[PDB]
Each structure stands twice: as C-alpha cells, then as structure tokens.
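Read the structure below first, then the notes.
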Amino acid sequence: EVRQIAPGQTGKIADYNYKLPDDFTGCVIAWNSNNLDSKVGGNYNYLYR
Amino acid sequence: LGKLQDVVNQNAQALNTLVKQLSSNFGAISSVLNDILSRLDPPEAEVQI
C-alpha cells in the first residue's frame, strides 16, 4: 500500500486516509519494517482504508 | 463593391476561423476543456489542459 503514495498519484489512502498534495514536495522514502513480526500485537494496531 | 465587401469578408472569415479553432483539440481527448477535465483526475489533466 505504499507504492501509490506520490504527488498526484492516486490511492484510497491518498484519497481519504492520508494526505497528498500535487505541488512542490520533498519526497517519499520507505524501507521494509522487518521489525514488525507481531502478527496480532494483542491489539488492532492500525487505521487505514 | 468588391474592394469593401472584401474588407468585411476578411474581417468576418477571420473571426470565423478564430472561433472555429476551438474545434482543434490539439491531441487532447476533447475540444471542450470542461469535457477533458471531467475526463481525467486532476494531475494528468493538468498538463493536458
């Protein structure tokens, strides 16, 4: 769900759940989060869609 | 009256081609800017417009 996060690039996240201006911007960087193997985390843990 | 009918003729037909340009869509999808913005999402429609 991180591929679509780009200026002007669409995606429901970018549609409703996460902001994205299509003008001047710094940039989008990312790297995997191997640090997350807790499959449940005893919680709900994320809000998206 | 050619020497003046011609003047009014040049005038008119000039105005004529002037408006008629708006047929020319210049490799858009449309010749009505309204149509094409309603065709696309903002970003690509930007350079298209």
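We number chain B the way Swiss-Prot does; in order, the residues shown are 945-993.
Cβ coordinates come from backbone N, Cα and C, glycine included.
What Swiss-Prot records for this protein:
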type	residues	note
VARIANT	B:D950 to N	In strain: Delta/B.1.617.2, Mu/B.1.621
VARIANT	B:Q954 to H	In strain: Omicron/BA.1, Omicron/BA.2, Omicron/BA.2.12.1, Omicron/BA.2.75, Omicron/BA.4, Omicron/BA.5, Omicron/BQ.1.1, Omicron/XBB.1.5, Omicron/EG.5.1
VARIANT	B:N969 to K	In strain: Omicron/BA.1, Omicron/BA.2, Omicron/BA.2.12.1, Omicron/BA.2.75, Omicron/BA.4, Omicron/BA.5, Omicron/BQ.1.1, Omicron/XBB.1.5, Omicron/EG.5.1
VARIANT	B:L981 to F	In strain: Omicron/BA.1
VARIANT	B:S982 to A	In strain: Alpha/B.1.1.7
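Here the features listed in Swiss-Prot are painted onto the structure.
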{"residue": "B:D950", "record": "variant position", "Cβ neighbours (10 Å)": "10"}
{"residue": "B:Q954", "record": "variant position", "Cβ neighbours (10 Å)": "10"}
{"residue": "B:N969", "record": "variant position", "Cβ neighbours (10 Å)": "13"}
{"residue": "B:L981", "record": "variant position", "Cβ neighbours (10 Å)": "15"}
{"residue": "B:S982", "record": "variant position", "Cβ neighbours (10 Å)": "10"}
Per DSSP, three-state class assigned to B:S982 (variant position) | coil
From the Cα of B:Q954 (variant position) across to the Cα of B:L981 (variant position), what is the distance in angstrom?
-> 35
Rounded to the nearest Å - Cα separation of B:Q954 (variant position) and B:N969 (variant position) | 25
Would you kindly determine which variant positions in the set B:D950, B:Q954, B:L981, B:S982 have their Cβ under 8 angstroms from any Cβ of chain A, listing them in sequence order or replying 'none'?
-> none
Can you check what DSSP calls B:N969 (variant position), collapsed to helix, strand or coil?
-> coil
Hey, how far is B:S982 (variant position) from B:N969 (variant position), Cα to Cα, in Å?
-> 15
